[PDB]
Protein chains: 2
Amino acid sequence: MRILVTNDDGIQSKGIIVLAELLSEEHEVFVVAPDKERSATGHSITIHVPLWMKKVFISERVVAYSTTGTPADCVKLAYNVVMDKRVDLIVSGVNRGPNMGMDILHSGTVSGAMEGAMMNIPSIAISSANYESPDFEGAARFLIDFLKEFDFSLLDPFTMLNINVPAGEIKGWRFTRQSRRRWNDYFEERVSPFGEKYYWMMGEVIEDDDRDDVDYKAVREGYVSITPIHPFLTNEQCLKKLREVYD
Amino acid sequence: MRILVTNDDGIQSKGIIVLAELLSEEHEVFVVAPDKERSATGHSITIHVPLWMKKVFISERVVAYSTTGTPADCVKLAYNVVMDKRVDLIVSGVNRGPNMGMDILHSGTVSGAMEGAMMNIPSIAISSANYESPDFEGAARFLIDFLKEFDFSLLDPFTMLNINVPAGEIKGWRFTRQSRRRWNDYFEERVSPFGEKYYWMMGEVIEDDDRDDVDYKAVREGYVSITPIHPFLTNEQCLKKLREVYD
Ligand SMILES: [Mg+2]
Ligand SMILES: [Mg+2]
């Protein structure tokens, strides 16, 4: 099948290269990713200025291009300009560091796969859960095995899979729900050479979920976390309550 | 609701047209059916040669395509290329004639709905239990009412419903088990103009099930037969015996 690979750490990232190589063993792989590493860009897209692409190679069996856009921009370009609107699977990763809880909202890795989900194409976001010491190969190999055991018809429309792989040894895998893991921000103030102060964003993690089947608890125990997510943010319970009171 | 409608009698059958027109009154209907008779094709699929489709609108609220494939091919084509993997319900019928007992093994109607079950999509096979004098409208009317009261969450994975509606009065509905109804086969021999003999398959029905809750008994009493079936044929009882003996 025709597979599209992208990421948010840049086309030269080892995380995207190993992933492309392994997948190219049995499928037609196309790589379209940012020319340079992106930060917490969330689901940003480029509409106010033009986008540019550059054909670069990584090896045979794989056609690759780097772009001046975001991960979502990359998926839009690959689908319309490079793959003739014929894409069977989209994989965004392997990211350096975890993408769990509310942090998924500002994740470029997740954004790439979510763009695929909005187009109704089977998509997967995969991250190695250790920023300091990532294991790109381990995450990529897990993915190859998982694909042979997963029934994609079970993935509902506009739905993608957010996967986080433990950096150490993998005990197994679990289907999880997104946690409420978030951060308690704060800033450190400093002064520039001009006497003007600037601020550095900092923070401490908050893990207070009471449910046992959330993403970070699985990873903490050495299990791969697999969460099905979609682009629908309506709080149904709240909506029902509002309608009952204001009927 | 996005409903996929197919059949095994052919895209121009009165049974599929009646069903499609009535469902389109409240739902978004997509019809993908064979371009010819395929009643006794069973669960055959096309993998050695290409498949083709032809748009053949039937109305405004309904999009229709005929195909050179089998009923099962129709469902695969509908889900993957016509409906963009967005299917809420699959209905195969209304077939002209009954589909009960062992006859479901060679039924194109049941095969199409089974393709749905294999993808864990709510699916229904519906037939008007009288080949010579069917009541397509009646069967359709019944389904429409059934869809408004049945709770599909009750269906187990890989499970579909095989429904047979009496052609006369419908006294009500009953959840049944598949019967062992089959036929006493035999061939009539004839000779061609060139001296070569050919054979015509013929038969007489065998109704010898001693259980009272089987499909054909319900239909004979004037009640709709609703049987939950799945793609598993292992004879558990026999398997346990063979092991307890050998091993
Ligand atoms: Mg990154
Ligand atoms: Mg038929």
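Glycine is no exception: its Cβ is also placed from the backbone N, Cα and C atoms.
Features as listed in Swiss-Prot:
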MUTAGEN   B:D8 to N  Loss of activity
BINDING   B:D8, B:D9, B:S39, B:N95  Mg(2+) binding site
MUTAGEN   B:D9 to N  Loss of activity
MUTAGEN   B:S127 to A  Loss of activity
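In the three-state DSSP scheme, B:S127 (mutagenesis position) is classed as strand. Distance between Cα atoms for B:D8 (mutagenesis position) and B:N95 (Mg(2+) binding site): 7 Å, as a whole number.
Between the CA atoms of B:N95 (Mg(2+) binding site) and B:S127 (mutagenesis position) there is a gap of 4 Å, rounded to the nearest whole number. Close to ligand 2, meaning a Cβ under 6 Å from one of its atoms, are these of the recorded positions B:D9, B:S39, B:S127: B:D9, B:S39. In this structure, the C-alpha atom of B:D9 (mutagenesis position) lies 11 angstrom from that of B:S127 (mutagenesis position). Within the set of recorded positions (B:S39, B:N95, B:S127), the lowest number of other Cβ atoms found within 10 Å of a Cβ is recorded at B:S39. Within 8 Å of the centroid defined by the CB atoms of B:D8, B:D9, B:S39, B:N95, the record's Mg(2+) site, lie the Cβ atoms of B:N7, B:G10, B:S13, B:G15, B:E37, B:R38, B:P71, B:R96, B:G97, B:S107, B:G108, B:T109, excluding the listed residues themselves. It is 12 Å from the Cα atom of B:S39 (Mg(2+) binding site) to that of B:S127 (mutagenesis position). Minimal Cβ crowding within 10 Å, among the mutagenesis positions B:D8, B:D9, is found at B:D9.
In the three-state DSSP scheme, B:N95 (Mg(2+) binding site) is classed as strand.
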